[PDB]
Amino acid sequence: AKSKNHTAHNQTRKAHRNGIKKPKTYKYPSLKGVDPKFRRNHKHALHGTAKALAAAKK
Amino acid sequence: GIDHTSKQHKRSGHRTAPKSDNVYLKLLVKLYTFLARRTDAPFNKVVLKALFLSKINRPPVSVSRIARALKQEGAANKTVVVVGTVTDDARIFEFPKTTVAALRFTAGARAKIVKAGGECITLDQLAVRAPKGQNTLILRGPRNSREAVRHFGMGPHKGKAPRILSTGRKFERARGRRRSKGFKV
Amino acid sequence: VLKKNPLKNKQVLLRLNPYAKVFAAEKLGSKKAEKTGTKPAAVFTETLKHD
Amino acid sequence: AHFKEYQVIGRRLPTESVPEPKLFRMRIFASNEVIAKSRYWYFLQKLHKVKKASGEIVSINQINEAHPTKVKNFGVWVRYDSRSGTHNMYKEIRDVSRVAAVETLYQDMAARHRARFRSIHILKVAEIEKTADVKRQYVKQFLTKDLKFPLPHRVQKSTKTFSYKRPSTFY
Amino acid sequence: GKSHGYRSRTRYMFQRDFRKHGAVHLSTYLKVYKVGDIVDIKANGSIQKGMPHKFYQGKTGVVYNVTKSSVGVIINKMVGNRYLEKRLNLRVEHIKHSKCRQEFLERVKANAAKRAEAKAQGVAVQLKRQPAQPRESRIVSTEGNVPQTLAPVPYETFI
Amino acid sequence: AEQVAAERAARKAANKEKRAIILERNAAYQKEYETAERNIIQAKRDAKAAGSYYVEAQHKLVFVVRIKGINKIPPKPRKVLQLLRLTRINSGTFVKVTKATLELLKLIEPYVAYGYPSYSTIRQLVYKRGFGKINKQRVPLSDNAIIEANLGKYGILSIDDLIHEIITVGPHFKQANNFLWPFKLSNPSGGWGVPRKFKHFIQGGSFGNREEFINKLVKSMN
RNA sequence: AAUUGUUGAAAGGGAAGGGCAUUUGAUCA
RNA sequence: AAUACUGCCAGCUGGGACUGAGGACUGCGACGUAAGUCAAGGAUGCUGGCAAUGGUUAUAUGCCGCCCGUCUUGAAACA
RNA sequence: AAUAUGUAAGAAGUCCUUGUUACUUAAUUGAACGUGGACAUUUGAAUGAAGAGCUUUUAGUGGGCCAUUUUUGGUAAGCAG
RNA sequence: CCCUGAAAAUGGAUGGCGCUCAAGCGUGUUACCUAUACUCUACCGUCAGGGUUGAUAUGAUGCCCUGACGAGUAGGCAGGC
């Protein structure tokens, strides 16, 4: 009793019933996979500029 | 026939009129519907829409949260509006004088406001004093802080609170959570 | 309550277009053009019948 | 349909490299201006490297017969694609106008060689001004002097589905 | 059985061009890559380290990470009924700059220059591009360009 | 409470002023139309007389009607039809001629018939089956007040102004066309004139570009 | 109710039964 | 000059069929110098006949109409 | 080649000045994040959009077939793929 | 175009009757008939956009205005006997 193995029919219609959605983008992207040294120095620089801004403008 | 580009006879997906059978709530809903229909202030429409929210969509607002909101610049002389229930927080010690309008008030929160020097009014009184919502500030509680939303969206490499009954050792801490017994999540 | 068709109801046509009265009065729908006469060039005349 | 002669003059799109492109004119028998332009473009992109997107029509006009009330003999050279191959023919028609002559030729070819309008290509239409170069007997037989031929077995048309008298086909 | 590997059916894809084998020209290593730059991906057969997959050949992506000799590219891959982001680290060799972005910066600079110059007087800046509008009216003169009559040629049996 | 007469008189005065402006603008538009038509005719005449040929500018506006049902349609042409607002059979829209629009029409040519419209048929269409889109509703246009209210920001305040914007493509042609609901026409009164609609116009059918011949079909269907 | 006998009414050229509209017969506000 | 063909008329008019929804006024227009009128955000006036029309059922006529439920890509099947 | 296919066609942008870093550079030399300041008609190609985005739950489904075109096995098949 | 090639078993199929300057064959032009298709109108239901506590007067889940749509197995939801 053989049976049909594989077919791509109606798959495109099934995927298009719920429209294919582009990923939601944000102003600040994820910081994973980035160079650890760059991330550490970015953290230090961010702390420094936050402190400078707090000291300057209150 | 029409090659429809969207679903036919589809509902708006929003809740019109409360699902509850509270007579006082329906009366308040009618009053705010009249306001939002015969006025131009978006505050009335926002309050009317929030009045239809469910229990899970209407989390309680604490007196500490009210004080934190009023601590903002220029918010000291404003009327707090909570569409729901206002609870009492024992972790705070100094409550400034204010005017909070909400549907239901916890006895402890009401006592705290009365002792501080404020008053507890209802939505009808708030509407009477400010028909257009002048000098008001709407407060909403944390909706994603419920314990039932942590389990939502569970999947591998997500860490989304697997649905369990008991907690401790040998309860979903075996293979599938450690690298020593195969794979980690 | 009901849509009345222009070009068949004169009242609705006049309401839509106030210029309709002037158009009808001046009979602008049948206007005689200037009686100018030009002769095609011999080149075009020969190209028309050139087989 | 009722074929009409349209002469179309076209040219390639002007370019800075070659200003004032050459103008090509062709006469086509077509039902309307759209068909005439389509046939003009199709014939142009068979002898010249041109296309509709890389060209334009500067003029299109309708040619009327100079003497449509005079009976003429027309010789038409045609090339057509049959069920097996392409063949060239020369047919002689007798008509008062070129459009009528080519319509008769189209009906003749579609009825006798099963060639459709997509198959018959009009190579050339000319008028034989001397009644001595005709080489077709079916045309020559109608140029004889003192031509009198009767119409035997005349068939009449009746407006009623029943007739009370036996019809006669005299004439 | 069946074979679906990391380099399956790339015989004509991961292959150097004709008369272009050997080492790589010393220009790719001198290109500066920064975060946010849009680059294209084209695998090179000489270098087999950091080679991209078959799907990511010819795709265009933004740069999100800079390493010693590599950059990270974010590529939107269509799986099922959604687009998923893929952060893949590739060597400098199998990556080239995209000229569409450069044309965009050039258009932006011209856009700002025109916005300054035209608005110095304030008349019809028309900073937006337009498609190919239909051609306007024109007059052709048959001075030395008399139209030549053309007729279909008879069928020929040339061999 | 006797000020009703005062507001009535003020409303009448404002309406009369508005009607005066409408009449002046309509007269100007009619004069421009006559001048343009006569200018084209005489330009053709001088070009013919001076041993030359007058190449008319390509038409900048077309009318496209759908002659095919909503069944057995490939997905890309179906999407193009939806983007062109042709979801019912015997539905027509106006299209400005550009490269993008021409390539769009070249894709759904098998299911539509399009051609260059004339002023008379444009006016007849707008007068008879002219419907606007206000609050996502098909409100019929039986007065210039609605047109002015929904299009006054673009300088269009009357049905004649809308017709002018349709015939002559201008700065606000996109908004003018978007404001108008697609025209739902009926089957032709005198018939399609061909035995098989789904064949090209050169091939003897309604499918394909009809150029100036679209006017007769549009008026028969309207 | 299935089934059966009489009375009263209708139909019946190798089926009956139904729907779209009407004539005729019986009955009905 | 006329005529054939195409396109336009915010040119006129003859004949026939379907429809009468809405229910004191509200608006946009026209005629009328002005009263007032109108084919202008959905039909009224007059007159005639009866106090048969029409509802249910049976037969007849023109057309259409395969046996209910399940399995199946496929049922009415000689499943 | 055609068809099919990715990316860009802007305010999450561009430009001027200069604050931070434990990154880097011979070096205030580059990189990131910034503060202040300038550019709203025509916000940067056309068209469209009973609005778009996001979360929870779950019924049934996991034997298909046929039609145009491309095409495998087979001589062919209302054959299989 | 037609003819020989061209022979299968109950009695039968351009549906048949039948048709011969066809009612057969190719092409060109008009008129004519119709789908639950298209345009308008009347009614029902659904959805969307709104008005209506200035009342004796009640059902603001009530009333009214405008626009669009209405197929369907398994299955889901809602309103009702």
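Chain C residue numbers are taken from Swiss-Prot; in order, the displayed residues are 312-362.
When the header is checked for method, it gives electron microscopy, 3.6 Å.
Every residue, even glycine, has its Cβ placed from backbone N, Cα and C.
In Swiss-Prot this protein carries:
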- C:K314 to A: Significantly diminished nuclear localization; when associated with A-315 and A-319 (MUTAGEN)
- C:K315 to A: Significantly diminished nuclear localization; when associated with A-314 and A-319 (MUTAGEN)
- C:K319 to A: Significantly diminished nuclear localization; when associated with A-314 and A-315 (MUTAGEN)
- C:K332 to E: Leads to an inefficient release from ACL4 with a delayed assembly into the 60S subunit; when associated with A-334 (MUTAGEN)
- C:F334 to A: Leads to an inefficient release from ACL4 with a delayed assembly into the 60S subunit; when associated with e-332 (MUTAGEN)
In all the protein chains shown, the tally of other Cβ atoms within 10 Å of the Cβ of C:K332 (mutagenesis position) is 13
Go through the mutagenesis positions C:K314, C:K319, C:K332 one by one and keep only those whose Cβ is less than 8 Å from a Cβ of chain F; report them in sequence order, or 'none'.
C:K314
Spatial separation of C:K319 (mutagenesis position) from C:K332 (mutagenesis position) - C-alpha basis, Å
15
In whole Å, how far is C:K314 (mutagenesis position) from C:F334 (mutagenesis position) when you measure between their Cα atoms?
24
All-chain count of other Cβ atoms within 10 Å of C:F334 (mutagenesis position):
14
Show which residues of the chain containing C:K314 (mutagenesis position), separated from it by at least 6 in sequence, have their CB under 8 Å from its CB.
none
Spatial neighbours, same chain, of C:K315 (mutagenesis position) - Cβ under 8 Å, 6+ residues apart:
C:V323
DSSP secondary structure for C:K319 (mutagenesis position), reduced to helix/strand/coil, please.
coil
